[PDB]
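Chemist: Sharing a structure with you now.
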Protein chains: 2
Amino acid sequence: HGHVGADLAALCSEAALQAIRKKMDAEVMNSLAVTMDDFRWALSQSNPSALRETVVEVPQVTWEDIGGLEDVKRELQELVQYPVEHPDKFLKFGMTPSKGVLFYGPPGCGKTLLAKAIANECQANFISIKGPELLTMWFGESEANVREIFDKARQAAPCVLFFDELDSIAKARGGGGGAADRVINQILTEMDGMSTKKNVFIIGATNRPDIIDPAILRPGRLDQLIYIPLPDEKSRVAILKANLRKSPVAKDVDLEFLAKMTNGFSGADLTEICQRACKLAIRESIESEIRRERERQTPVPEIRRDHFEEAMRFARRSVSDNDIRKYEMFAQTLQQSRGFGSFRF
Amino acid sequence: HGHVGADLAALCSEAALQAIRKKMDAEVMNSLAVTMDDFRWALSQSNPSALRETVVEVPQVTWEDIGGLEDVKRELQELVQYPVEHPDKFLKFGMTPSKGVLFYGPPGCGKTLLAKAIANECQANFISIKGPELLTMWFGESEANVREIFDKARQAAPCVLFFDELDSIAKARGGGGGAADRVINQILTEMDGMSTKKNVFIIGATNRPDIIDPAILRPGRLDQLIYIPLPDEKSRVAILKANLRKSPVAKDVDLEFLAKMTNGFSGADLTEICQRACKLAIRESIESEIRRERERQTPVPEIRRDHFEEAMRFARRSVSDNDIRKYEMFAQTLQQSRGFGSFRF
């Protein structure tokens, strides 16, 4: 990751040199065997240069690593795919496509993998601008480095500008102030600047939806807000299945049982459920190798279901019942139907 | 309830006269049938006088309604039963029996039914002083009617003097003050008064354990504090079985499944699950009678598990994750072992 073509040439070079210095003696030269251990060594000692150069790429999430969220899926489809995959209909009914959407909800509940998912379904380039980058632009006073981000999105159209943790600055000056940060204002400028053409969609997501600039939520700007709640039983069974994908997991485990026992568990909590179960399988496998090599020389093939019990004893529901209470207060603040239901005639 | 012998005579009198005014015509006189409907009418129309006179009585909880709480059960046995059922050993080792203990923890987690249970093993008269009584004594400035309560405990010995909601007053003057309430001080006086004999045990319980008078927690006074946590899986399956006792519940309902689904649920919420399941059975059975009588004339024998789904959809985990957090912060405020573990020699 972060490897340009010259970096890949350096990778192959150092791997071939590890094969050379592993053979280490002319016919033996032609029988050199560049094995995957050499590539892993070279990859562990490759110094890449292409990091900090943000990558545009159609990501691989395929909409079922993030299960559930059916109405959220429908809103994201009708906001991203329909403008770009059926654009004749929009110019027929005169609707300008919405310039962007604003996720909000509990931290680490599948908000980043929910814009990667829609970028994959739309087959659009995905540009994640994490909170540290906005913070860096707020501290170096380099509020003109976000013009470059939007220009990169414009060239990489169709795009998904996932402004991850849009409220990083508002947390960074939580308190003489009041609104309108240095670079959030620039995001507003070059967000109102581009037309509804070019199919660039900003999906800036906020953990805290109230501290943000209220000028963001104006129409034309990130007007649609989408609550991203905690995983439902389908959503968190898909989260457990995705986190345990590529992991050798036993057949006797019931991931639906886990997903049924975990109610208030955020998506990140369900990762640390599986990354403490993988960690316990690591401990048991390595300990088994140690007690084998010291005695019988002189296996834990899979994460057994008692590892999903020892790991699940350390199950920390990270998002409280009062954080999500405030997010639902914001949600009902955003719901003002109030009697225009059964508007008949 | 609240019926003295004269009130019971009035109850039988009005029930017999309801039988008389139901017959409503000399041999028919001797054939009067005082049926349970007459007694239920008499109860619905009986004015009792013995209310507000607090009843001393060995309660009926038998430690199986309050399941789990095994270490708390051991502490309560060691604090109540051992002073009274094995008093020779205490005078042998010179230990004075503790005058009082103080429960604390989340509201409605089985604290009242946890002093009734130990009063039931002790076969001691149980005297519950609810929070409104302490508040009433704090507002009328009649702080000398708690001498009467302790005197009634002295005559009704052995006792479990459950000063329920001991921090009612501290909540009622949240804030010029600081400690040492009007009648909390009198409870301290009459608690320091009686000797460790007479076997009167004060088990006053607080929802909020920090706002209480810190002079209460001095040794000699309610020095032992016992954390009453949210129900464990055994505890809440016993709670669900106890709340559903005397109610016709199905066989195919899985109460251990309910107790396994519900983690943060306090005991009161587990009652309201059953009192919304019984209420839904009421609705369905009454609607059955209604559309039978209006059509078939011109049954829901048990609470089916589809009522324990629709009722349990309205499941409110009433105690937050930040309330029990503060109770645990107070709990290891109360644990300062700190390196004197493994004190060997």
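For chain B, we keep the numbers from Swiss-Prot: what you see runs 404-428, 439-588, 593-715, 727-773, in order.
Looks like electron microscopy, 3.3 Å, at least that's what the header says.
Even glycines carry a Cβ here, placed using N, Cα and C.
According to Swiss-Prot, the protein has these features:
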BINDING   B:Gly521, B:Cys522, B:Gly523, B:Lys524, B:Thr525, B:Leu526  ATP 2 binding site
MUTAGEN   B:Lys524 to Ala  Impairs catalytic activity of RNF19A toward SOD1 mutant. Does not inhibit interaction with RHBDD1; when associated with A-251
MUTAGEN   B:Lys524 to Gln  Impairs ERAD degradation of HMGCR; when associated with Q-251
MUTAGEN   B:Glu578 to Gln  Does not inhibit interaction with RHBDD1. Increased interaction with CAV1 and UBXN6. Impaired autophagic function. Defect in ubiquitin-dependent protein degradation by the proteasome; when associated with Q-305. Increases interaction with ZFAND1 in an arsenite-dependent manner
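So that I understand the layout, could you describe where these features sit and how close they are to other parts?
Modeler: Mapped onto three states, the DSSP output places B:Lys524 (mutagenesis position) in coil. Just so you know, the Cβ of B:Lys524 (mutagenesis position) picks up 25 other Cβ atoms within 10 Å once every protein chain is counted.
Long-range C-beta contacts of B:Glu578 (mutagenesis position), restricted to its own chain and to partners at least six residues apart, with a cutoff below 8 Å, comprise B:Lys543, B:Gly544, B:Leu547, B:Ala622, B:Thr623, B:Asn624.
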Chemist: Measuring CB to CB from B:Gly523 (ATP 2 binding site), give everything in the same chain under 8 Å that is also at least six residues away in sequence.
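Modeler: Residues satisfying the criterion: B:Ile479, B:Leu482, B:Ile645, B:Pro648, B:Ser652, B:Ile656, B:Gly684.
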Chemist: Using the CB centroid of B:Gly521, B:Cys522, B:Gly523, B:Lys524, B:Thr525, B:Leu526 as the ATP 2 site centre, which other residues of the same chain sit with their CB within 8 A?
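Modeler: Apart from B:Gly521, B:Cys522, B:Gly523, B:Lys524, B:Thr525, B:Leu526, the close residues are B:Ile479, B:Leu527, B:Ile645, B:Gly684, B:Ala685.
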Chemist: Return the residue, from the listed binding-site residues B:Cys522, B:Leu526, with the maximum count of other C-beta atoms within 10 angstroms of its C-beta.
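Modeler: By the 10 Å Cβ neighbour count, B:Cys522 comes out on top.
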Chemist: For B:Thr525 (ATP 2 binding site), which residues in the same chain are close in space, meaning a Cβ under 8 Å from its Cβ, but six or more apart along the sequence?
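Modeler: Residues satisfying the criterion: B:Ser541, B:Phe575, B:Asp577, B:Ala622.
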